[PDB]
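S.K.: Handing you this structure, nothing more for now.
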Amino acid sequence: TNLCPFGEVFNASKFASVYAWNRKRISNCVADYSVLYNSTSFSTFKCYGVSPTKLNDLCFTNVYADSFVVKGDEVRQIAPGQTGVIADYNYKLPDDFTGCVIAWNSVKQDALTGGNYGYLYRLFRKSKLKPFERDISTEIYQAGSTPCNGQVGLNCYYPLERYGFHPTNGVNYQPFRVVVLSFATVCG
Amino acid sequence: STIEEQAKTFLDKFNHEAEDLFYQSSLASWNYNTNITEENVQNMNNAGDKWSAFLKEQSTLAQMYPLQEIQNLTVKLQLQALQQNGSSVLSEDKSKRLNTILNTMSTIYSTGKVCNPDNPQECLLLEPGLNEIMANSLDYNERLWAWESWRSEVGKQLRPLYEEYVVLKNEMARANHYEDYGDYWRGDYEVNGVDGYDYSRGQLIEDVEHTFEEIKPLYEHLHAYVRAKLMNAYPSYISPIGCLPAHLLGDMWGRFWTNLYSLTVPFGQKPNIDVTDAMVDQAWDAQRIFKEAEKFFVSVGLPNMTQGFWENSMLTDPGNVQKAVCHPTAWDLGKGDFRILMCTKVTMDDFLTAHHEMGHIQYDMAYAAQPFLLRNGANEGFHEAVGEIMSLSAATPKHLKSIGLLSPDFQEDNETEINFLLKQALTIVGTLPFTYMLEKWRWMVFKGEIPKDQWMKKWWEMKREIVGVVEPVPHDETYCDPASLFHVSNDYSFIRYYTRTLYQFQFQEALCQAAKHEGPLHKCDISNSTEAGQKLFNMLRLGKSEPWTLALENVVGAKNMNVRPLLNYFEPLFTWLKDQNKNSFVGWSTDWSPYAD
Ligand SMILES: [Zn+2]
């Protein structure tokens, strides 16, 4: 009846920083689930709870999709049950995930010679993130036993740090765009 | 909220803000070293100005997490490397002298030239000119001249600076609670708080000395042999029982006796191994050399060079326009950018010194996953020694027939091997007395056991006693010969070369025992041997995260420097030399000299 706008989520030119990861809610529509396989660009494309072929022949109650940018050493933490700054303090997936994490290298776009620092991540938090939680608080981290007074100093750090994306990193430290497809009106 | 937890968080902000500032410096220090332009000279210094300043900012910060409250030793190690407030411990007025001295000394050494009496029209730098004399010339007086005019016309200028140098450097070393500056340098080997693996600074002077004593028999017999061979090239100038004249040793100082090979080849009838010619014919490029070097490391399991290594490294030489420093170098720039910069000619000796550099890169890449501060070899000597064993294994005739650069019609009789071993002895064994002296002279100066009015007295006494080498012209306290050597007048420790030599044969014995090699060690070749790779990598991936005595013991099974593998590598030569000397004199008199006086 209606087509699911997954392209404008994959085809978008600008992405969110991983700490403020985007989420678009796809419902009451129908789209192709194999237009995401013979793309042969996705370095990573692993469903952790479902199967690409079956999806077409199953209808779903809710298809959510999240989009963000992380470094290559960290797309491994966009997987169920892992620990790391990104998965603990920026984007957490549940242990009962039924879905699919799709990624690819974006040096072409997100790396600029001499610096590209637009993308952020949250280095410190007071606790870990409940699954699918989003924390966007630019509030000072009290690492010490000394209060910070909204002022940076000894054992008091600003929580966001900046990704430096250069086009001569290792695949190690290069930018990467991720999409996390989450899962009775969205058919196929 | 304990100090250890707080220290971890501080190190964890330092690890993320340095990985980029250190990458901005490496990234800009590459452009000055590949495009040499006065513009790029400035982008470099600013990047290093930012980096250098950032460290001392963090340095003063780290000190509010005292080690006295740190238990996790990796945490303790990082805080230590960072808490060392270093040369800033002086007054700001003295730090200006110290750095202007170091820069004045450096700019004298690089820019010193001497001009020749019988032709003032021609003047010579050391850089390309005197070094060509001191390597090839067979005329005693010309060698005498380039030796003596350097140590006087340029060595004298460094004498006053060197005094002021020592005075200031001592102030910094004591302030940091080292007894002298030589003691400060010995701290590189220092290990504490780990049982059965500790290692004090004062334990190095003994071990370097206890190990040198087992070198003497080999050296003495190499000395005597080379002397007898020199006593032909210079019939009326050399005494068959006297020290060797310092200007006849093959280069400006005698650091390596490499250039004396033609004047001392054992079986000169035998055709030497030089594959320079087999490469040209099968068409080889710096791409192929470094592709071959890459293959050797993959035959032992190690990872192949990163995609960005092939794209950003400088392997050849545009030349003409752009002006790079062509010293072979290996680069850990940060964030996965590994690069080797070498202006590679199609020689063989440039193919073996590329296996050296990729050894570095292979090593840099193993401990790349460590924390930022713990990214360096286990000690100063570890990192060049990993490279030498790669040249040792690739130079071998067994290896050159694998890759197809040596003819299968090459006969490996005993004579070609004694010829191969002696060329190794001139370099490897030569520099050990030379290196052990030069530090022990400094160690003493910094300890004050040698006054200013006995500086050059006790230098050449030690050249005579320890090294069997004599000056051709008497030198007073107005000279300053030590600082006529590049390491001395640039503020670099030099015992690193002594310990690296000993390590590499320990490493090479092991890796060649796990490759199930049967034969003399000198013919080993750890290629195709992934059991060898795995034992090496296990140490490589540590980095300085473990006490160096444990890294060495991960490979060779011993907690210390060991000469028994060194002697072993050269024993087929040693025994030949002994017979060769049955009617020569072995040793030297401390009080002969080539001059009336
Ligand atoms: Zn090297």
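We number chain B the same way Swiss-Prot does; the residues here are 19-615, in that order.
Per the header of the entry, the method used was X-ray crystallography, 3.2 Å.
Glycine residues also receive a Cβ, built from the backbone N, Cα and C atoms like all the rest.
Feature list, courtesy of Swiss-Prot:
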type: ACT_SITE; residues: B:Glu375; note: active site, proton acceptor
type: BINDING; residues: B:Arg273, B:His345, B:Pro346, B:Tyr515; note: substrate binding site
type: BINDING; residues: B:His374, B:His378, B:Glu402; note: Zn(2+) binding site
type: DOMAIN; residues: B:19-607; note: domain 'Peptidase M2'
type: MUTAGEN; residues: B:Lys68 to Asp; note: Slightly inhibits interaction with SARS-CoV spike glycoprotein
type: MUTAGEN; residues: B:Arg273 to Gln; note: Complete loss of enzyme activity. Does not affect amino acid transport activity of SLC6A19
type: MUTAGEN; residues: B:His345 to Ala; note: Complete loss of enzyme activity
type: MUTAGEN; residues: B:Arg518 to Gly; note: Increases very slightly the interaction with RBD domain of SARS-CoV-2 spike protein
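Please situate the listed features within the shown structure.
M.R.: Using a 10 Å Cβ-Cβ cutoff, B:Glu375 (active site, proton acceptor) registers 21 neighbours.
Counting every protein chain shown, 21 other Cβ atoms lie within 10 Å of the Cβ of B:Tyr515 (substrate binding site).
Cβ environment of B:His374 (Zn(2+) binding site): B:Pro346, B:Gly405, B:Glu406, B:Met408, B:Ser409 lie under 8 Å away, each six or more residues apart in the same chain.
Long-range Cβ proximity for B:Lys68 (mutagenesis position), meaning a same-chain Cβ under 8 A and a gap of 6 or more residues, is found for B:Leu39, B:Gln42, B:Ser43.
Other C-beta atoms found within 10 angstroms of the C-beta of B:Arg273 (mutagenesis position) number 20, with every protein chain shown included.
Sequence-distant contacts of B:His345 (mutagenesis position), defined as residues of its own chain at least six apart whose C-beta falls under 8 angstroms from its C-beta, are absent.
Long-range Cβ contacts of B:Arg518 (mutagenesis position) within its own chain (separation 6+, distance under 8 Å): B:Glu398, B:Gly399, B:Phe400, B:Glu402, B:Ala403, B:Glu406. DSSP assigns B:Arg518 (mutagenesis position) to a helix in the three-state reduction.
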S.K.: Between the Cα atoms of B:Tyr515 (substrate binding site) and B:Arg273 (mutagenesis position), find the distance and write it as a whole number of Å.
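M.R.: Each residue's Cα considered, B:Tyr515 (substrate binding site) and B:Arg273 (mutagenesis position) end up 11 Å apart.
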S.K.: Got a sec? Which of B:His345, B:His374, B:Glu402, the recorded positions, have CB under 6 Å of any ligand 1 atom?
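M.R.: Within range of ligand 1: B:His374, B:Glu402.
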S.K.: Using all protein chains in view, find how many other C-beta atoms are within 10 Å of the C-beta of B:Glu402 (Zn(2+) binding site).
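M.R.: Taking every protein chain into account, the count is 19.
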S.K.: Tell me which residues of the chain lie with their Cβ under 8 angstroms from that of B:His378 (Zn(2+) binding site), as long as they are six or more apart in sequence?
M.R.: B:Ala348, B:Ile358, B:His401, B:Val404, B:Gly405
S.K.: Between B:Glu375 (active site, proton acceptor) and B:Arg273 (mutagenesis position), how many Å separate their Cα atoms?
M.R.: 22
S.K.: Just to be sure I understand the packing, how many Cβ atoms besides its own are within 10 Å of the Cβ of B:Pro346 (substrate binding site)?
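M.R.: Result for B:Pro346 (substrate binding site): 16 other Cβ atoms within 10 Å.
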S.K.: Determine, for the Zn(2+) site, the additional residues of the same chain whose CB lies within 8 Å of the mean position of the CB atoms of B:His374, B:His378, B:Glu402; present them in sequence order.
M.R.: B:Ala348, B:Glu375, B:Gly377, B:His401, B:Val404, B:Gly405, B:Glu406, B:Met408
